[PDB]
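Trainee: Quick one: the structure is below, and I'll ask about it shortly.
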Amino acid sequence: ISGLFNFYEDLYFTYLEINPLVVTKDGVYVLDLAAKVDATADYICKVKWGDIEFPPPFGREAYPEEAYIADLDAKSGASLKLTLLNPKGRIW
Amino acid sequence: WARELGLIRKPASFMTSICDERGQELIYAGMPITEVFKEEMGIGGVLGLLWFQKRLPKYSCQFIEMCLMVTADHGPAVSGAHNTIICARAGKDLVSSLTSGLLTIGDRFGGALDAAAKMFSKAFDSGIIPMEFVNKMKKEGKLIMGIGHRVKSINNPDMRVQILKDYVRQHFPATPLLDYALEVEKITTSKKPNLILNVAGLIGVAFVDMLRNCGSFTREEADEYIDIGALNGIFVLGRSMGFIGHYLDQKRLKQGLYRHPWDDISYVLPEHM
Amino acid sequence: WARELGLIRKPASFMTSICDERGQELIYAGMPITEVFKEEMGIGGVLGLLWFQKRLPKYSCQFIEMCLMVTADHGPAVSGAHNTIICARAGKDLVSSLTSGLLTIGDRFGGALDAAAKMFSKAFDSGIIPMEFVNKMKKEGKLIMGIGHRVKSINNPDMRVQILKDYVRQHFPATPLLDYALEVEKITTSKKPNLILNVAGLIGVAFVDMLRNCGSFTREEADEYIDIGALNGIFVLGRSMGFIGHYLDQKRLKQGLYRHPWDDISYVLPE
Amino acid sequence: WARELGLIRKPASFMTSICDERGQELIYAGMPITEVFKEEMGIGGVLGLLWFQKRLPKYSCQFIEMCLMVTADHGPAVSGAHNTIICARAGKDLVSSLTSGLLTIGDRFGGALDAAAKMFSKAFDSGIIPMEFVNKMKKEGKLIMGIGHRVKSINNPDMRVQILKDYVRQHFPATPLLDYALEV
Amino acid sequence: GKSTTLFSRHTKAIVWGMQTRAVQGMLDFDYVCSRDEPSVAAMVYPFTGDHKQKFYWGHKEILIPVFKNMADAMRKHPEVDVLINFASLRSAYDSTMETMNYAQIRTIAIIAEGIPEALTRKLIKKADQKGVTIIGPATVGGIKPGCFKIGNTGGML
Ligand SMILES: CC(C)(COP(=O)(O)OP(=O)(O)OC[C@H]1O[C@@H](n2cnc3c(N)ncnc32)[C@H](O)[C@@H]1OP(=O)(O)O)[C@@H](O)C(=O)NCCC(=O)NCCS
């Protein structure tokens, strides 16, 4: 637990849960790693994260054109967000 | 007559190594002028002969000429162009106006090439990585010379920088200092997009790379040429063309004598001295 | 804010025509720097854009570059090189030494190109024949600027003169003033053999021929550029190369502060 | 006329404090030119007004004028005089020749006044005694700037130094740094 | 471990201090002695940076290096075996000790006038320990015709 909490602290996580965890004379077995991490802290853990990936939430896959806005989100400090549910609607 | 018979000994007060004009044919650092011209070595080659006493490779001479081209002029608002224009509008000759403009060249104006080269060379010669260099510069309270632009950034690159970068990449054999500078540049652009490698910074690092990697120089000679102010000379020679152009343009336009408006000057004098 | 809204009038006190740096692109006389580089307009083309605001033909740019190279340096004995060397040995920076050297460029040193161009243009434009021009200069007590060498007379021509003259004869469309200068040269070499066309005189006359016959100029424009001192700028830009070379050289040699010997000075003070 | 109404702010790009010519009388650092001449402030007084914005005492102005007189010329062999002579013999005008001579003034020629002042001031501001200053200069391989003449020694005084030092001792209120330099 | 032969036609020396006339007289003596190469390899002068002082070998101008520090002259010239010490009475002791810290020097000439006797005794002690021959202070030096001349002995040419 002390090692896991040190890993929590120095990797700047926010949400770290194991379900289930197996403890045995052989060792420790982690089966699920429910984890949410501070994206904005990427500038500190550039080396410590390598090429970190942020999976999209459950639902429809990200649009090829919405992902372009997602890419431009990090170009400058200005915030540029877009999200789609059903392009068929009239109100935009 | 006594010197001709060699019966009197007098020391020579001057020593020169760049040009010999005593003989039949003019010589540029041990090379006759006709041999200069028959080898298609132009402004860059002549500059290499006169400044370094070396026959630089063709790509080195072309890069020197390109550097002279990009630094030729940058508008009339800068200090040197402003001084040249004011001297020209005062009715002075070409030499006086050019000189008035050139004498502003130094630390704040015209010294970014030399300062950028010195800073990047000191960083690279030390074992520090680009991130350590950026952190050290931030801690020291000094901005990195050769980084940052008015409006250009990533996804909007400086065109002079791109032209020079494309040539140096495709022609220079090895550019470790340029790669170091580009890593520093990507760090700084992650910090803020406009913090791109300047024309001054790229010219400085690529000139150091040219001196250190063209094969015509030792490490000590390249370091000495950086220390003496070869990049100051590069900027001065490049910007002389633009200053002379400004002088000629002011003479053509027949601009009258200039006097600064009083409303633009803040007069704060002692009450009664 | 008022200027942005466009409700305030203040006239501009300065006018420029050679370079625009405000926009997204650096522009030399209405030409983007990218187009300058992709069309292979080198030092000569940039010089033509910045000084004359014209796109000169390729041979004009190469001739300008050759003129810059032939006037790059002429040894350390000349006045400007002497002053640059002395300022460099005094520990001053590059700009100060170059400036000390350049400030001697004028009537007696450096201005031979411009004087030769003016003299030959004035003679040719007046319609007088070369013999009449030579006689007129002789009666006025004036040496023909651009005529005279120290060692090279005949069968040993000045090699810089030969290179420039060969290029001009092979690439220029028409060289009337150059032919006039060669006529004058034949007369003066029949006078005594070392009175050949100098590099200064040939550069002046060939620059006038380029500026009058390349097709990018009118007669008024070419005359105005000659009168303003474009050839003075050509010589200054060429010799700045040699002066900076002399500065770097004196810095390499680590030469100490110079002091003129007292035996070379004639002290004639009143008493 | 928008600026007259006070409808527009435009910051002044230049700041000056030495001379005002906008008014009906020329002003030198707050002092009118007629008052400058009435008070018999010489070249030294005008120099004090223009360089320091101060009304210097009369002995200070006269000492400044004496310093100008002493440094007026030192022959044609020095670098600056040589460059001025070369440029003059090249047919250039007064400004170009004077400028060519002046641009040699720097660390090796003409910088001895400033170097000597800085060196002696840094020694005197620290607590070191003159002997400690001499030994400290010797240790670092630095010659004491402001000491050493080619031909003049003691019992053969330099006359320019003698005149200036006599005036300074006679008229100045206190000369601590001069005392330190004389011990050195 | 003092040596019987102190000077020869191949002896090269380092002069401490700027003594241009003495070095030039040494070179003139060398040239009239049909010596192959000059006997002054380098000069040491603490008060200026490294440079090259121009002297005369016969009728041709040559460059002799001048070093701010003695260590640079010692490193760049391993062939030097003599040091003519032209330091004053206040600097002869330290310069001579620093020279004796280098084993390539077999002979030291001290020209200074008025060295304190205790400092001279310390110099003699260290020279005896190091086996270095000292041409004692308050001297013009010595002369070996055809081989080597110390400073100003024998006047000018
Ligand atoms: C000032 C300082 C250079 C004087 O030392 P110095 O080298 O003995 O003095 P000089 O350089 O004038 O002497 C060189 C010799 O050449 C002579 N000489 C000087 N100028 C000459 C010239 N233009 N032509 C021919 N001979 C000249 C001198 O008379 C002197 O001859 P000497 O053998 O009769 O003494 C030295 O003490 C020093 O460096 N001090 C530091 C402080 C300083 O620089 N002050 C500024 C001085 S205003």
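Just so it is clear, chain E uses Swiss-Prot numbers, and the residues here are 487-643, in order.
The backbone N, Cα and C atoms fix where each Cβ goes, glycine too.
Dumping what Swiss-Prot says about this protein:
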MUTAGEN   E:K540 to R or Q  Decreased acetylation and increased de novo lipid synthesis; when associated with R,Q-546 and R,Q-554. Abolished ubiquitination by the BCR(KLHL25)complex; when associated with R-546 and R-554
MUTAGEN   E:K546 to R or Q  Decreased acetylation and increased de novo lipid synthesis; when associated with R,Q-540 and R,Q-554. Abolished ubiquitination by the BCR(KLHL25) complex; when associated with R-540 and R-554
MUTAGEN   E:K554 to R or Q  Decreased acetylation and increased de novo lipid synthesis; when associated with R,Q-540 and R,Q-546. Abolished ubiquitination by the BCR(KLHL25) complex; when associated with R-540 and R-546
Trainee: Name the residue among the mutagenesis positions E:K540, E:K546, E:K554 whose Cβ has the smallest number of other Cβ atoms within 10 Å.
Mentor: E:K546
Trainee: Just the number: how many Å between the Cα atoms of E:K540 (mutagenesis position) and E:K546 (mutagenesis position)?
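Mentor: Cα-Cα distance, E:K540 (mutagenesis position) to E:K546 (mutagenesis position): 10 Å.
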Trainee: Cα of E:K554 (mutagenesis position) to Cα of E:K546 (mutagenesis position): how many Å, rounded?
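Mentor: It is 26 Å, counting Cα to Cα.
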Trainee: Could you say whether, by DSSP, E:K554 (mutagenesis position) belongs to a helix, a strand or a coil region?
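Mentor: DSSP assigns E:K554 (mutagenesis position) to coil.
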